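Visitor: Sharing a structure, written as structure tokens. Questions coming.
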Amino acid sequence: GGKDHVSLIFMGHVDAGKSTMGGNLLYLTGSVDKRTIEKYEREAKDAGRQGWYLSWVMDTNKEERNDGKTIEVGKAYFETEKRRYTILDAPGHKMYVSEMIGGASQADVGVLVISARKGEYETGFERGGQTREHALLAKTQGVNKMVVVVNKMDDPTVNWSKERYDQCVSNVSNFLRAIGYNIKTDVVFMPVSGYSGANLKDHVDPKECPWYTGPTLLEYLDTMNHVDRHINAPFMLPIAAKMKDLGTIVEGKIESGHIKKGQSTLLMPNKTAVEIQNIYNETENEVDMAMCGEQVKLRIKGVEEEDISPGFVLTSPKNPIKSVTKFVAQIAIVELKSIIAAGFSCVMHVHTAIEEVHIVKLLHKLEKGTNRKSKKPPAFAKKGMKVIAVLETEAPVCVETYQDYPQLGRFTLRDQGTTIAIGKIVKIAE
Amino acid sequence: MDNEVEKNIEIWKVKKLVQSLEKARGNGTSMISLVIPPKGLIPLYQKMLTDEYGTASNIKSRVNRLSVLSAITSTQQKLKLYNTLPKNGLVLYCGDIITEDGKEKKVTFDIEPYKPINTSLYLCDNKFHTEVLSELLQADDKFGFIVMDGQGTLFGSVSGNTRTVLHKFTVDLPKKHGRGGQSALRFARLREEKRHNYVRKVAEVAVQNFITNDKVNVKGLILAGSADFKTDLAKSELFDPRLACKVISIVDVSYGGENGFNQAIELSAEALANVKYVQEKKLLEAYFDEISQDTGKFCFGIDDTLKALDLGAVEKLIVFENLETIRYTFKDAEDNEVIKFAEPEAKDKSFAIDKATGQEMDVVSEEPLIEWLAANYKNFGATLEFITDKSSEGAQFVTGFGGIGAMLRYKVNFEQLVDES
Ligand SMILES: Nc1nc2c(ncn2[C@@H]2O[C@H](COP(=O)(O)OP(=O)(O)NP(=O)(O)O)[C@@H](O)[C@H]2O)c(=O)[nH]1
């Protein structure tokens, strides 16, 4: 709405019931207060599809979505007894993970969600969830800690026991230190079930409360801070979607700073501007102003449909940026079994954009022309020439140098699905 | 085994001949294609060529009459060398072109191929319609790409080493239940009507594309998307006829964005595309995969080739139809020196010229190395195949090298080199 109202993106494996859980957080904030959705929750709950553990009113909503991809229509949120929360809910094998990173807000805190159990630990120790690439995109700028919720802590055979939770905390906490991040002041955990609740209030008698003394999830988020009176830092707005009516409609979060009705907004990628005809907040709407951390549905007066696409960011003329086509980069490859040959197709992961990329040629290695061996990458000698490459993609993608800012300028590469490399764009070319 | 890719110099070769025949560019209206089917008789054609000569003789307009008599008299002159139509038929190409090297010599091709039946062509127009042997060894359109999504659809085609996308639209189906009152349920009904309108509009534009004139242009047709937006496409009333019948694969993709989409076509092949020329899968990929294994299993273009080919040690050879490498002969004495399609130094390797000795190092000529690899590979116990740069990997070959790469049988080591330490 105005400011202090989070940036949160769920991440987790697709199986993790993360959409059920993110729906239960959206599900009428004020707590219960719901003369229509109490009637919907009266059983409705599912066919075999998302399947059923109580958390639902939302699992049968995947059913009809047609489905297998996505349950929380790249959409939720709520408020608590502190602040408002956006939500944005990673993949059920969707793209809502793209939707965060370069899209809707740089989380002050993400969230990781994991589902400890027999057939879930197996697919959770593969570990290749909508955590993985899906926190790296997520980290081309910022998004971290995330807490971690340990879902599925009632169905399996746990029957409200007091075990497995710590065993998962150890394995998950070596999995967050990987790559090289920060400490553990920012890596608490919360047991949940999606099945029921727990994380918003401790007013359950669950069977965790006989042993668990600590704050709830929201209290371990609320250890950050607030602000006040909107209009604080620079204005930014990522597009989740576009369609048109009288004027174009766009949907998306606001990243920082302010939108009122009847301001100009600039879209740099296109090179156009518009007046916003209206703003919808995110909660109970009555014609009021918004804040980084709610969305806005907006109406757009005097621009075309084509002029904006999802994953772009709007700002004021004041604190803006720029971007171009193919490019040169200094990429650092890890240990992988495969070598990148000159031209090879990887998937890039800048931002919202995951796209196929040809690494056409190899211009220099440590200092030589050769295939991209460099398993542990730079010239070990003076200036770290990991490799210098040229990357080419299907359509011109909005990217800048890392030197102006490290966001748009960093990206990961992965061949199949093992992350071969990371780098920075050095220079722009047509 | 299938020789796939081995086939691809040969396919290519035909193709000049199809363009040069059809084109005959040379101006003048004196080009005769005569194809005579197996078991037809040769003088029924000789007598038609003589009845046309006698008519051609009435034109009496010196240039035009001389073209058509020169054209008929050339095909007639060749037809005499053949006794009968042989088994498999006769093809004959005759006509006066803008020949080069002021050496003249109208085109004269006369041969027996393998099996063009009942085609029986005699035309002297701009084009000979040689067809149905050309239909028979079809090569058409290939694989059909139809992409659902919740945001919008896509139609395209991957055809050999031709991928084409260029025909799409989008939808906002109604996903916004609306807010402000009303109801609950109402949206879900509005949702199922507007999704039915996409099941009509995607399937109809797919009928308006892929099934061209009274038959599907494409051999095969893949439905790709997510979350049963395609299963309600495939088992439907609106889609069916003759297209439901063709569907090879139903591929599940992620965020559906182009990578997912490609991986889609990819997994696909294997038993579909068919022929044995264009598609490769299982074979192409093996070539690339097997080199990956730091099993130095590559020849790829620019350093090791002829030598290894002379010395057994190659499973499958990967060459391109557009190769800018050849063989040259003439240099050094008491023996022979061989030149490869001369690069920045090969073209002017005149340096090898021992002026203070005589060693004449004059950059040979020009021979074609493409055709030789398609006529030898059994003696070496190896193989040979061909491809194109029509793609990411393709463009690597040109920049990294020229157009010739090999696939050592089993794990051999990257050929040592000075640069290597
Ligand atoms: N026992 C148990 N099962 C759960 C829980 N949450 C989800 N599941 C199961 O896991 C399946 C997948 O959950 P889901 O949240 O849709 O995964 P997702 O892929 O992250 N969702 P999305 O891709 O839409 O974000 C569901 O069909 C459900 O049966 C939970 O807390 N406990």
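By Swiss-Prot numbering, chain A shows 256-685, in order.
Method reported for this entry: electron microscopy, 9.1 Å.
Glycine residues also receive a Cβ, built from the backbone N, Cα and C atoms like all the rest.
Below are the features I grabbed from Swiss-Prot:
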BINDING   A:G267, A:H268, A:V269, A:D270, A:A271, A:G272, A:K273, A:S274, A:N406, A:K407, A:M408, A:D409, A:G449, A:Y450  GTP binding site
DOMAIN    A:258-484  domain 'tr-type G'
MUTAGEN   A:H348 to E  Abolished GTPase activity
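Burial and contacts for the listed features, if you can.
Guide: Counting Cβ atoms from all protein chains shown, A:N406 (GTP binding site) has 29 others lying within 10 Å of its own Cβ.
DSSP assigns A:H348 (mutagenesis position) to coil, not to a helix or a strand.
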Visitor: Among A:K273, A:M408, A:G449, the binding-site residues in the record, which have a C-beta under 6 A from ligand 1?
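Guide: Those binding-site residues that pass the cut-off, since their Cβ is under 6 Å from ligand 1, are A:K273, A:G449.
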Visitor: Using Cβ atoms and a cut-off of under 8 Å, determine which of the recorded positions A:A271, A:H348, A:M408 neighbour chain B, and list them by sequence position, or give 'none'.
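Guide: Sorted by position along the sequence, the hits are A:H348.
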Visitor: Which of the three DSSP-derived classes (helix, strand, coil) applies to A:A271 (GTP binding site)?
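Guide: Reduced to three states, the DSSP call for A:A271 (GTP binding site) is coil.
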Visitor: For GTP, with binders A:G267, A:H268, A:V269, A:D270, A:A271, A:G272, A:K273, A:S274, A:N406, A:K407, A:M408, A:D409, A:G449, A:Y450, what's the maximum Cα separation in whole Å?
Guide: 18
Visitor: Using a 10 Å radius around each Cβ and counting other Cβ atoms from all shown chains, which of the recorded positions A:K273, A:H348 yields the largest count?
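Guide: That would be A:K273, with the highest Cβ count within 10 Å.
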Visitor: Rounded to a whole number, how many Å is the Cα of A:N406 (GTP binding site) away from the Cα of A:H348 (mutagenesis position)?
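Guide: So the Cα of A:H348 (mutagenesis position) lies 18 Å away from that of A:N406 (GTP binding site).
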Visitor: Relative to the Cβ of A:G449 (GTP binding site), which residues of the same chain, six or more apart in sequence, are found under 8 Å away?
Guide: A:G272, A:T275, A:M276, A:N279, A:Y308, A:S310, A:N406, A:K407
